[PDB]
Amino acid sequence: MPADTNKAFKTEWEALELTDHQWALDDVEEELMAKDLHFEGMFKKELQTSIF
Amino acid sequence: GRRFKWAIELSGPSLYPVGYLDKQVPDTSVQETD
Amino acid sequence: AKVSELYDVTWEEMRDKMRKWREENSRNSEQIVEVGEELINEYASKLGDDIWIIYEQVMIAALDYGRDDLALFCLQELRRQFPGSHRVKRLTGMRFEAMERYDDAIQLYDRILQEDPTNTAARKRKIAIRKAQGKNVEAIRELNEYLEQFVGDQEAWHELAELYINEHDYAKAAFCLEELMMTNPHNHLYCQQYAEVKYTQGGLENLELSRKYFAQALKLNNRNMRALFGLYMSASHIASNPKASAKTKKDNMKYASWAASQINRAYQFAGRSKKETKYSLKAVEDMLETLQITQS
Amino acid sequence: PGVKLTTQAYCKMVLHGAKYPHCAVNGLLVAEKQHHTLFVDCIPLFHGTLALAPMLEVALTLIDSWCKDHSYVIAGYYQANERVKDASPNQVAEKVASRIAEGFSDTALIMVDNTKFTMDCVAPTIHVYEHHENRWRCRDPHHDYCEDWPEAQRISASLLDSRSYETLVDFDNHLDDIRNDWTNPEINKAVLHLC
């Protein structure tokens, strides 16, 4: 509601420049060396349910 | 390539899009620590 | 089975199941109508607040299925309780567009806009009307204008992406899905669709980006096999292309080989469920062996 | 060259279209390679956006893996549009048709109509397009592609009247539900029993 659009715009404009960038997608190697066992305890409990 | 045999290929033939920019405008480098 | 299903059931379970259906916003207009008039004629006692949404959902389903009689039957009941309500007007305009004379529903929408300036539903319905009336380009233009005027709706973003899919415009759809992924980073489905769109674009760098986003959504849920298939195919394709480094080729080959073992075991422990799963297991086994000989 | 299909494949195609009457449907017909073109059966590929090749990549590769197991071959690919007033093949359909025509020398494109798509079907309600690598795009005016029209009509009416077409499964459902197959066993048993 408050009418202080100019100062809010300037503050957001400077805050956006103050942000850096750190791509969290580069850390992919963590998943490759791992174990997939949840996907069958999960898959065992999906089988019993039938189709209505 | 023929090694995959089946190879489906898809080709693509006013600036209304909100953020999609025709010009790339790289060369941003900000180092401010106050 | 109709009478059998109608025997072992209570009205509370019916209402809870329809509430779950509304939560999942699924398409079961046949079943929604089938249970709709049943609770209307069996209980018809209480839960008026629930029964209003019940009526609206039932007529929404009936407009789709085969029945305008029940649609008008619920419209008159909705008009009886609320004399002036914009939701009933929007629903009536939708039914009018369904029947004939789209222009009347049109001026109904402009009167609704004249009364209430902020009405997203009416503008969305007009946009959908011109989506099917004229070409999709004009509808895209109006959707972009409305998305400028609000910049609030994720459904508008997804509809724009779906409309751009038919036009083979993956450059703009990439931005659309990036924006949609911004608000919901824990939704692996949008990540999978974005990786799909990026893979379809082509290019080695796009292939690597699509592979890494396929891998990110693979660890978030561990439920989807589409993402692992896409990752394995991306690795195989990057192996195929001669323009690559040696070490990246080795690690991508390792990624593909590990995905192959994951496929093998996932189909393996699925074989104990039924007795016909062995044929699917051997089919996928020869598939993976052939692609392994191809890669090696 | 005449076109001929078994009522099982036509019933599968119609039922796959009925399963998702709101989005476009896709299917793959299968023939036998050892002049008339005989079709054996059809498998439903996908539904929904229906504009994605890499999923079609896995689908077609697994389809080939199955054809080299029971000594089969892929003949043609069929696609139905979403809008009722639309009977024109799309670019992706033509691309898939050319991909199949590179291997096989006979691929017919089957467009399923929406205008004459009701409970009591007349009979053919199928558009057959003959496409190649050149600019030859011709649609056959009207011929006979099925064996027993009255019997096929009876089985189709019985299948549509009785609500037993929810068991029909898709390739997408196979990925979502590994439990569900994609060869339609119950459908095969039903069509065999009806005859």
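Numbers in chain C come straight from Swiss-Prot, and the residues shown are 2-297, in order.
Method on record in the header is electron microscopy, 3.5 Å.
Quick reminder: no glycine exception, Cβ is built from N, Cα and C everywhere.
Taken from Swiss-Prot as is:
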- C:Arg28 to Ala: Loss of interaction with EMC5 (MUTAGEN)
- C:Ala122 to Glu: No effect on transmembrane domain binding of tail-anchored proteins; when associated with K-61 and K-95 (MUTAGEN)
- C:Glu156 to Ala: Loss of interaction with EMC5 (MUTAGEN)
- C:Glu160 to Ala: Loss of interaction with EMC5 (MUTAGEN)
- C:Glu180 to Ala: Decreased interaction with EMC3 (MUTAGEN)
- C:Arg227 to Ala: Loss of interaction with EMC5 and EMC8 (MUTAGEN)
- C:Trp259 to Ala: Decreased interaction with EMC3 (MUTAGEN)
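With a cut-off of 8 Å between CB atoms and residues at least 6 apart in sequence, the same chain places C:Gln193 near C:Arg227 (mutagenesis position), listed in sequence order. When Cβ neighbours within 10 Å are tallied across all protein chains shown, the highest count among the mutagenesis positions C:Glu156, C:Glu160 belongs to C:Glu160.
Note: C:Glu180, taken in sequence order from the mutagenesis positions C:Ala122, C:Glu156, C:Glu160, C:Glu180, C:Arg227, C:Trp259, have a C-beta within a distance under 8 Å of a chain B C-beta. Taking a C-beta cut-off of under 8 angstroms and a sequence separation of 6 or more, C:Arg28 (mutagenesis position) has the following same-chain neighbours: C:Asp65. Within 10 Å of the C-beta atom of C:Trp259 (mutagenesis position) sit 17 other C-beta atoms, taking all shown protein chains into account.
Here the CA atom of C:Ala122 (mutagenesis position) lies 48 Å from the CA atom of C:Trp259 (mutagenesis position). A 10 Å cutoff on Cβ-Cβ distances gives C:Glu180 (mutagenesis position) a total of 17 other Cβ atoms nearby, all chains included. Other C-beta atoms found within 10 angstroms of the C-beta of C:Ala122 (mutagenesis position) number 16, with every protein chain shown included.
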